[PDB]
Amino acid sequence: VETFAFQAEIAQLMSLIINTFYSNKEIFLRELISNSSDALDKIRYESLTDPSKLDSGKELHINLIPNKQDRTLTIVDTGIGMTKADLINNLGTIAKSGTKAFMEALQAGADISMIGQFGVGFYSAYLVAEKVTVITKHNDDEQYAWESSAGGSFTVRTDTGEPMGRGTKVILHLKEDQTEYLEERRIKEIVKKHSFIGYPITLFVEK
Ligand SMILES: CC1(C)CC(=O)c2c(C(F)(F)F)nn(-c3ccc(C(N)=O)c(N[C@H]4CC[C@H](O)CC4)c3)c2C1
């Protein structure tokens, strides 16, 4: 397990997200599904010039897995996935200007629902989650686990767990007052209302 500090802009944004009383928290789901849709568009796109990129799985979909007992909502996709360098530094590098601009927009009176327009929609997870775990597998690398409960640090380790084939699992460890997002009728209504997604989105209903 390696521990890293977030870039200053991103730690400032996470501190603002984690601590905000911003009522419209439901936007987190459309943001995470949009990340999944962009990852599915990328792997589909790359497969048109190199069909072997789909040897790790041909199905292109999104799964929504609420878990009341564990207080977790998992977002699973079979997109391009992320490499070790994407998790530690490369996605954060591209996100730097977007993060700073989003915060300037918020200072100028803008709404937290604009987060996606700045390319940093992933961090909207912290509106409802006290900790986020990211399990990911890209074709050019090993399976990795990324994790952060904010507070300025994140960890990256090789994932010894169940092999994924290719894609990303975003595990939201929900805050005590945000358990409504584990309810089947709530997920359904949010997916219908806010969710632009040219891939099947399947809600796993709890037995
Ligand atoms: C690395 C992170 C842990 C922390 C981070 O900063 C961050 C950001 C960023 F804010 F930078 F935009 N976005 N982001 C994220 C989260 C899920 C996914 C998905 N579900 O695959 C994703 N896919 C990108 C991967 C690159 C491809 O070109 C396009 C599809 C990106 C994360 C996850």
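Chain A uses Swiss-Prot numbers throughout; the residues present, in order, are 17-211, 213-224.
The backbone N, Cα and C atoms fix where each Cβ goes, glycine too.
For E47 to A, Swiss-Prot lists a mutagenesis experiment annotated as follows: Strong ATP-binding. Strong interaction with HSF1, HIF1A, ERBB2, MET, KEAP1 and RHOBTB2. No effect on interaction with TSC1. Annotation of the mutagenesis experiment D93 to A in Swiss-Prot: Impaired ATP-binding. Strong interaction with HIF1A, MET, KEAP1 and RHOBTB2. Loss of interaction with HSF1 and ERBB2. Los of interaction with TSC1. Here Swiss-Prot describes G97 to D as a published mutagenesis experiment; the accompanying note says: Abolishes ATPase activity.
On the structure: features taken from Swiss-Prot.
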residue: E47; record: mutagenesis position; contacts (Cβ under 8 Å, 6+ apart): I131, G132, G137, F138, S140, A141
residue: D93; record: mutagenesis position; contacts (Cβ under 8 Å, 6+ apart): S52, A55, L56, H77, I78, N79, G183, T184, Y216
residue: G97; record: mutagenesis position; contacts (Cβ under 8 Å, 6+ apart): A55, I59, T152, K153, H154, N155, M180, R182, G183, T184
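Annotation note: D93 (mutagenesis position) sits in a strand segment as assigned by DSSP. DSSP assigns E47 (mutagenesis position) to a helix.
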